[PDB]
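Engineer: Quick one: this structure, given as structure tokens, is what I'll be asking you about.
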6 protein chains.
Amino acid sequence: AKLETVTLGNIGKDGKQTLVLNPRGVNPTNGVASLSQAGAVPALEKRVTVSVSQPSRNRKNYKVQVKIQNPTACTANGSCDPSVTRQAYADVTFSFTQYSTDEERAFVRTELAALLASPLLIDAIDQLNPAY
Amino acid sequence: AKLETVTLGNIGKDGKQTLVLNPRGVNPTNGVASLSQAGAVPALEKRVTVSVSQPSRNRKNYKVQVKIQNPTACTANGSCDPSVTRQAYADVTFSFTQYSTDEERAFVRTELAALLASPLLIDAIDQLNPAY
Amino acid sequence: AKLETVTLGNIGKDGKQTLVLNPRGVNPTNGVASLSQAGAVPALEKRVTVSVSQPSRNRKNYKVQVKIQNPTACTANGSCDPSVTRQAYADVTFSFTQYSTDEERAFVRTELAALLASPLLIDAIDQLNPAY
Amino acid sequence: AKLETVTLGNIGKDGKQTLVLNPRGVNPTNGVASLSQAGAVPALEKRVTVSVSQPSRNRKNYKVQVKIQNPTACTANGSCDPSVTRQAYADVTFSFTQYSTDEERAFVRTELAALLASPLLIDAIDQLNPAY
Amino acid sequence: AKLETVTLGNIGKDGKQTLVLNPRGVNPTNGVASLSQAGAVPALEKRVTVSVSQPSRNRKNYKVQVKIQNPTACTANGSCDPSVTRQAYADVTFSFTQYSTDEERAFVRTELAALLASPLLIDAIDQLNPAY
Amino acid sequence: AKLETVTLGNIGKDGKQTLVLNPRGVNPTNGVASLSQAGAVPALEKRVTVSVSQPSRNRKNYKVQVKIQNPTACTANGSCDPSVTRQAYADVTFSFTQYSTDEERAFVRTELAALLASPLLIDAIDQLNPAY
């Protein structure tokens, strides 16, 4: 990565749609890669922001982070320009020790993806169901 | 949503192992369940903690958080007690408003699992190679 | 050079529209051509300007500058007049040394037109879209 | 955007030559596209680069900046080695609002290509004729 | 000249060792490419960094610079965590004239590799002193 | 590490070139050994020089300075005093601790020569740096 385009498929409530984010680029103060929705509305686009520490000494207990932004907008009466009335977010971090291996980093990655995909969280999030 | 066990299949570097979590120690203060490997001490070491959000009050929105902790164990000779260091962690959160819908929630979480499975994050996590 | 109505055919993302900017004149304040389309208010909005800077005592080489003004307008309320909320524009400079010739002057114009036609700028402008 | 070799054909005084600008890696410290006549000595090299940026601190619009350079050298100017004697450049900046469509952004891009081909600029640029 | 996996071989004291370097991408902090071995395993740092410099307005220095970091660790008896006691380094810089060509630049690089492998430089640091 | 004439071959971008440098003795004030060209004018000679030591009170550790100087000149802007013209230059610094082993030093020398011989750097010093 090296990614010219990022496509997430099998998404949405029924697991049937796709989202294409194109890289905008990498931010040269932050060292942060940034993707956003391929649709032509810069004002109102889905975004993914990605960072990994060098690691530097104070970032040796390194972070890998992805920020997810999904605004929802509509057009107000009397305004040709649409705007966001609600926003949805997610924020995921790893890892953090310098002595972790790719295998452990992956377990955390997948013990996560496999949980996000599990009914516990599907209903705890989609219907705001307390666990009991 | 329910304090049922979770089978996290298809996990690890190649997506081929399984870990099973069993919820316990739910703290009524905040409705947060500790999901962990069932049995002995590893049950205390390898765990995922899951909160469930509820709308409004603080404020006109809500937040969901899951904490992942996977410690590395070893022990001194003659010790009565093993210990863990070089611990792997992750944190995933979600944020939505009080008027949010199920469809926008589904995209934020369904993307996220698809996003974790994307080379974007596989490289950012497994190698620590950000998409540069 | 001498002004005449400039008709720009085959324009817009689909290459189907035509813009017609009449040779209103040249502003003697600064030697700037004024080309516009057509109405009492719209001609003050849809505009192209042109000027030439000759080599000079300020130890300057020569250049040609072209400005593109493409504002649009939206809604109106009880105050009744419409207004511009958005504007697309460009500032186009052609820079040459004092001994530069016609061939070089022509290459810069045509290379740019070829580049504007090329996918690199189709995507830089229609999409996000910085390199990568 | 994505880089690939661009062949800027139908260029120059008679509209008959081609520049073949091969992709160069994109340096993240600015995210600038770089295509060039790579067989050239770097002090000569004919090159096209594109800089694209999003709104940020002190910046409200989206911008695309295009730089075209064509230095020309004398192969052996009383020497054995080439030395640049002539230079010619394009420096074009485009600017768009965040809420904007591709159709609209494209008009400024396409209008310029159509404009570059106009008799007004053929004379304003190739003969360096002032407006009149 | 591009991000790629680099495999070395026929290296080491007996000339029989191999090494594979997995890229980290290009770091926006300074626009510099880097690659490391596993790269997840060498928690104690095994790295190669490659510049990527530009013929800047204030320098015209588009040099190639490669930095090599090779630590050696000691295990503190019954330790769960090994640590570096020695660090070896190498730093190679290639300085160029702006009118230089590929064969000129290659003469120096190929000359250097041929020299590093020569008995004179091998003896000076394998066992001895400044040459005599 | 006695200086003796060093003959290099299989050098240049195509690996088709030789170079012979003869000992000129050693600079006694800094231990900088030198291999000279067989010509009459030092200004235009290709040469290689070397010195290795651990300073008594700038220590740190042991470092070696390996330097390549390749001046170029031509008689057209000559023939008298055909000055430089395409100067090429490179060097290597290596450093080791007092405990570095014999194989450690060998490893680093060979790792570097193997990298210099790698396609990554073969192309980096030529027409394109690994900006991406």
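Residues 2-133, in that order, are what chain C shows, numbered as in Swiss-Prot.
The backbone N, Cα and C atoms fix where each Cβ goes, and this holds for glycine too.
Below are the features listed in Swiss-Prot for this protein:
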{"type": "MUTAGEN", "residues": "C:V33 to A", "note": "Decreased RNA-binding to the viral operator and loss of repressor activity"}
{"type": "MUTAGEN", "residues": "C:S57 to P", "note": "Decreased RNA-binding to the viral operator and loss of repressor activity"}
{"type": "VARIANT", "residues": "C:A34 to S", "note": "In strain: Qbeta_3_FR"}
{"type": "VARIANT", "residues": "C:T76 to A", "note": "In strain: QB_1 and Qbeta_1_FR"}
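Would you situate these features in the structure and describe their surroundings?
Structural biologist: For C:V33 (mutagenesis position), the Cβ neighbour count at a 10 Å cut-off comes to 17, with all displayed protein chains included.
For C:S57 (mutagenesis position), no same-chain residue lying six or more positions away in sequence has a CB closer than 8 A to its CB.
Cβ neighbours within 10 Å of C:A34 (variant position), excluding its own Cβ and spanning all shown chains: 26.
Long-range neighbours of C:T76 (variant position) (same chain, six or more residues apart, CB within less than 8 Å of its CB): C:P83. Under the DSSP three-state reduction, C:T76 (variant position) is assigned to coil, being neither helix nor strand.
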Engineer: In the three-state scheme derived from DSSP, which category covers C:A34 (variant position)?
Structural biologist: strand
Engineer: Could you tell me which of the recorded positions C:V33, C:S57, C:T76 sit with their CB under 8 A from some CB of chain D, listed in sequence order (or 'none')?
Structural biologist: C:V33
